[PDB]
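Beneath this line is the structure, given in structure tokens, with notes to follow.
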Amino acid sequence: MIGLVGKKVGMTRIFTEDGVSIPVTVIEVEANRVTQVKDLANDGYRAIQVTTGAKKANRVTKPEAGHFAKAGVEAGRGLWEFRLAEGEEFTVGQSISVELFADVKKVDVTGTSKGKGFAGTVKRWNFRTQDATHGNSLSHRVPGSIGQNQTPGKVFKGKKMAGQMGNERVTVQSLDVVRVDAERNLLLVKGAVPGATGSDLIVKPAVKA
Amino acid sequence: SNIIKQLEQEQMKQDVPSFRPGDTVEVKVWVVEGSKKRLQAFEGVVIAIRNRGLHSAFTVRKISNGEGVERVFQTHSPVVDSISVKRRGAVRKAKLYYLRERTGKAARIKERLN
Amino acid sequence: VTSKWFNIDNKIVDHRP
Amino acid sequence: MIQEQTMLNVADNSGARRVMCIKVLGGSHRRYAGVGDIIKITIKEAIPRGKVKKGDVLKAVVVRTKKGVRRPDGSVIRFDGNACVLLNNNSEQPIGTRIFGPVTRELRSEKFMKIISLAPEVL
Amino acid sequence: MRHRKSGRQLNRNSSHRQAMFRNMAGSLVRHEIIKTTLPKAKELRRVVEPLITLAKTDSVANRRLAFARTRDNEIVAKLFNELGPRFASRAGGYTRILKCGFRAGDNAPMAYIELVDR
Amino acid sequence: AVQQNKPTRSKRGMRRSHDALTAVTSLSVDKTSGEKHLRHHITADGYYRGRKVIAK
RNA sequence: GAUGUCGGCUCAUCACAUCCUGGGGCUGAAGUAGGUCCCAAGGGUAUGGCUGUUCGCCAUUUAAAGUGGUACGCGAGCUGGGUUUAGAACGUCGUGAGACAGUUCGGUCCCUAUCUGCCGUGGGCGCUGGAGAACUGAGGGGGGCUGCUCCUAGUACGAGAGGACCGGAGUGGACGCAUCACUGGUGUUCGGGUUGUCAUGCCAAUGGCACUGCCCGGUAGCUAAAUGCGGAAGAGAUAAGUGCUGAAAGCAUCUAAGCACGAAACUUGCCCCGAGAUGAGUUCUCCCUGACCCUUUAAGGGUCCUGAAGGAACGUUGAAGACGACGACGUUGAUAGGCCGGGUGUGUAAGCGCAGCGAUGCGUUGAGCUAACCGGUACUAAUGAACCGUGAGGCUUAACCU
RNA sequence: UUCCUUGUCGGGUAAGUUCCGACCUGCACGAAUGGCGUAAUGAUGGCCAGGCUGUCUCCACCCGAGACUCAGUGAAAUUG
RNA sequence: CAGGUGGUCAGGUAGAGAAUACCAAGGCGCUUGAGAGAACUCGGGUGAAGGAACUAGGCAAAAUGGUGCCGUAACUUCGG
RNA sequence: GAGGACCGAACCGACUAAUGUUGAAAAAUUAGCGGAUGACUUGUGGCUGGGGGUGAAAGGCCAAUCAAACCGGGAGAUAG
Ligand SMILES: N[C@@H](Cc1c[nH]c2ccccc12)C(=O)O
Ligand SMILES: [Mg+2]
Ligand SMILES: [Mg+2]
Ligand SMILES: [Mg+2]
Ligand SMILES: [Mg+2]
Ligand SMILES: [Mg+2]
Ligand SMILES: [Mg+2]
Ligand SMILES: [Mg+2]
Ligand SMILES: [Mg+2]
Ligand SMILES: [Mg+2]
Ligand SMILES: [Mg+2]
Ligand SMILES: [Mg+2]
Ligand SMILES: [Mg+2]
Ligand SMILES: [Mg+2]
Ligand SMILES: [Mg+2]
Ligand SMILES: [Mg+2]
Ligand SMILES: [Mg+2]
Ligand SMILES: [Mg+2]
Ligand SMILES: [Mg+2]
Ligand SMILES: [Mg+2]
Ligand SMILES: [Mg+2]
Ligand SMILES: [Mg+2]
Ligand SMILES: [Mg+2]
Ligand SMILES: [Mg+2]
Ligand SMILES: [Mg+2]
Ligand SMILES: [Mg+2]
Ligand SMILES: [Mg+2]
Ligand SMILES: [Mg+2]
Ligand SMILES: [Mg+2]
Ligand SMILES: [Mg+2]
Ligand SMILES: [Mg+2]
Ligand SMILES: [Mg+2]
Ligand SMILES: [Mg+2]
Ligand SMILES: [Mg+2]
Ligand SMILES: [Mg+2]
Ligand SMILES: [Mg+2]
Ligand SMILES: [Mg+2]
Ligand SMILES: [Mg+2]
Ligand SMILES: [Mg+2]
Ligand SMILES: [Mg+2]
């Protein structure tokens, strides 16, 4: 099934009647407007393109504005696509709301994780540090060795080294849907999802069991 | 965070009594022992309060059977049945973590009287 | 001038006796 | 959070006063034992005429820790010190006949029903 | 990381920043326009503008609080007798920064910061 | 560490293919003085966006 | 005219002669548990006492604590305990200077990375008019571990003792990813207590310095010990093995023709990168519809007119960031600062009054102050411009319309 | 000072090639190149315990000086 | 040029003091600066539960720390 | 009011660690460390000269040089 595009509002808790507290993430899913439908004839695959949110008219370009005008839709903050399974059909201009997840029990949420900048090998790869005392010389959080001698005489591809951490697409799988609230456009999932507050989230029904 | 705050108001208890650190309080908590649900009492001195709306919490310290026990309750959880103040104590601080090292006659808190 | 300090040190120089 | 080399007080009347943890049982590379977890111990100090003597190697169950236990609503229960009850090495049944101080409800399992019943109180 | 932190360290330690903005706060009050580096002019708005709102209500306690932060009785006198009454109808935004060229000695980007009615 | 072979005058000017300075392109004219200045900077005689901001 | 040594640390990578997990044949295999051989390299594969030790012995665990290669992997990555300089002593040898893989106590470990490699991150050009988005997935990488309890069932098996396969459910250990609602750590940008001294004329109240003077609390952010999730199922083709039918060879025979099963190994399925995939792909939308001259007549050159979509630059900045880059905003404006309202933290300010001889207490009073938070608000700064980018986009052939 | 050798027995430890007490089979102790004791002393060697701790399990955050960017000045070993 | 260099002078408040903290008279701010707020290095601050499990070895850190009074063992060369 | 007595600044040293190692420095800096009325320490001048001096003895020191100083000469020593 297709998913929806939301926005991370924050985390909170839900107290249950038997004294359990469920940590939930609040995801604001406003209506997603279908702006283009792709089919096997013209495009080679089946998918829908949706937009959501609002954009100020002075910041939408002419190429983008004419794309929305052909669909008969108001400009949103972006465009996303979802592959259509066999037996699903949509129409341009149709709106899709969070009630689509009314009977869904688990979801998968993908977003962009928080950016940690340039991180070292201890933070990025859980490398053990070396001794703090006992004679150590300027080598307290350095990576250590990176290869063997003359054979192979080089460093291997995929060696674990310091570099840019975070700020990338991450998917978290099999999160329970605690509450769908169509009147306030909310979806509450159990647990934590990637990103900062106010970031875009794509929520889809779980592919595994 | 208008959305979060109004999701938060609908869960908060409305009958929470006023208390501050140093007070002797008695908290009754629902315990489930198999099939039946029962109330059990925990009485001690409030040593810390965290005020954050629904995420408010408070810590109670009691000396039971020879060993001190600190329990951190969540104010608005339905495990907490009732809170009642037995005595009002007079302290200058907001956190009474210094009571952890004191014992017996050195841990006495003077009463407020006003 | 004189030799570099690591070229005088026995520990560094005398590694294969 | 109990690990190897932790000293624990003893919460029964078997004769030990202090015991040292020497192995956290139940897995490879296991680090910590919480409340209700079996550990292998040695006796560091004992009373003159107890059921156990100094230097013995036994099992024990942790019943109190300063780190504490979490409850499903978010609560915590912490104590002032770490305590354990000695168990028989083979049967894993308590050696003592009394229990001192409370225990918590994570001992509520068919293994430790004799501990739950002797305890002065269960939090 | 630095996520959501405020303030500039300005390559000084804590006590030397505090003294430096205390001297520059008085200099702007006394002269009503000064020339400084652009990063330092922006971090000055967060020190000098809270004093002018403190000076809008004249009281013995407010004067002893402006003194504890300026340590200059000439500055405290001018804040409460001239500036506060002068800005009594303005809702924040008591200063204005105008960028000027580059300092000759080290190419620092310079700016002028002044009170809005000068 | 230090080089084993002396680098060529070609490798030296390839490394410097990125060291070029870029000129200022937008030089604005003031609306009253009619003279030039950096954008968002006061003019050399104390004007900014038509008003004399500095009597120096 | 120098290729630094044993062990430890850190970080690894391969082989398979397999330690565990997986699939099987035989058993002197009743069951449980084994013995032995064949297949299989996906993942996993101890902590301590002694000792310079690798090893080994011991203690206690684990599903298991594999065996080897890599300059007995790794000192321009760390150490320097042993060995192996100069000091000194013992035993022994020598007349002696001295000697001893005999022992003992002490003993300087340099390098700012040009090239290849690797980990990250940009600029140029190309992709054949220019530009803005969304994609396809060639191809590459990540992950793959397992215990115990319960049901089946005290069933099958066994004289008893003991005690299942197959299948299902729950809960852990180690590892990984994300996050900060909770429990906490930090919090030299917030509040308070307090010691010595100096100053603000003095009292009162404050400030500087003493490591943040010393301490006690603590907001945002970051974060683990906190708490969500993951390893799969399934499919395809197989390994060892098991077959069905079936001749050669009237029979027998898994094989020769033909057909079916069969494992964590392989190809997928799950996550992430990805059209410089030069084989440079697709779809949608947006913009440009002027003259003239010249030579060497051609994908030719120049002049005037024009400057589009868009881009960049500049400015206010960000949960983004070493710098670039990326994101939002620029008055038709909440982008940042201030301000206003709250929250949070600290813990009852100063002034004044009252009680006391005085320290001090009480009242006004949960007061005053309050950082990075939340909801608002054009007060201040985000300027009219200018700059780059053009003017309908080659040839050949085919198919349609003329 | 003992090669065999981590001798053997006891003590200390859950576990002690080190340490302490003993035995004597002294490869290869021994009497002023002194033997055996010894109170006090030692920036002396070895071993044990209490207190204490980021040494460690297993690291997290913060404050400064560099590293990074900008303007000025401006080296070095090395090199067919 | 973060080194070396004999003699004389010798204020206040606390203090035993020429130690130490803050000051006087007096003299200086050390002849590159401006930004930013990555890894990593250096110099420090704090740290949940544990507490030498680290290591060749408690290295390095942390802890103890004053004055007055009470009290203080073996051993001894009679002083400790 | 004794003492190669005790604790401890100046002063004399140099036990440990980290930094630095094309250094700030051809031996230092930071934090701790030892002696501190004596076999102490220091200023000025003097004397001992190279197979020689001096040495509480390390083959140590004798002008950043020491199992035989430095300068000049034999001297273009000799070099299978
Ligand atoms: N390594 C130190 C000490 C030293 C000086 N000269 C030496 C000669 C040899 C060995 C060490 C040294 C330095 O360079 O300052
Ligand atoms: Mg070094
Ligand atoms: Mg270091
Ligand atoms: Mg090769
Ligand atoms: Mg600087
Ligand atoms: Mg200070
Ligand atoms: Mg060579
Ligand atoms: Mg094989
Ligand atoms: Mg090797
Ligand atoms: Mg190497
Ligand atoms: Mg050595
Ligand atoms: Mg010798
Ligand atoms: Mg030899
Ligand atoms: Mg090194
Ligand atoms: Mg793959
Ligand atoms: Mg806290
Ligand atoms: Mg603090
Ligand atoms: Mg006073
Ligand atoms: Mg002996
Ligand atoms: Mg002898
Ligand atoms: Mg002899
Ligand atoms: Mg004789
Ligand atoms: Mg003799
Ligand atoms: Mg430069
Ligand atoms: Mg000097
Ligand atoms: Mg001197
Ligand atoms: Mg002094
Ligand atoms: Mg820093
Ligand atoms: Mg700690
Ligand atoms: Mg603690
Ligand atoms: Mg050890
Ligand atoms: Mg030490
Ligand atoms: Mg003396
Ligand atoms: Mg000396
Ligand atoms: Mg010193
Ligand atoms: Mg002394
Ligand atoms: Mg000698
Ligand atoms: Mg000399
Ligand atoms: Mg001659
Ligand atoms: Mg010659």
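Method on record in the header is electron microscopy, 2.9 Å.
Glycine is no exception: its Cβ is also placed from the backbone N, Cα and C atoms.
One mutagenesis experiment catalogued in Swiss-Prot, D:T97 to A, is accompanied by this note: Reduced RsfS binding. A coil conformation is recorded for D:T97 (mutagenesis position) in the three-state DSSP classification, outside any helix or strand.
Looking at Swiss-Prot, the entry for mutagenesis of D:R98 to A says: Reduced RsfS binding. Annotation for D:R98 (mutagenesis position): spatial neighbours D:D12, D:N13, D:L118, criterion Cβ-Cβ under 8 Å with sequence separation of six or more.
In the three-state DSSP reading, D:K114 (mutagenesis position) counts as helix. Other Cβ atoms within 10 Å of the Cβ of D:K114 (mutagenesis position), summed over all protein chains shown, number 14. The mutagenesis experiment D:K114 to A is recorded by Swiss-Prot, whose note states: Reduced RsfS binding.
Among the mutagenesis entries in Swiss-Prot is D:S117 to A, noted as: No change in RsfS binding. Counting every protein chain shown, the Cβ of D:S117 (mutagenesis position) has 9 other Cβ atoms within 10 Å.
D:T97 (mutagenesis position) sits 9 Å from D:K114 (mutagenesis position), taking the CA atoms of both as reference points.
Counting every protein chain shown, 11 other Cβ atoms lie within 10 Å of the Cβ of D:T97 (mutagenesis position).
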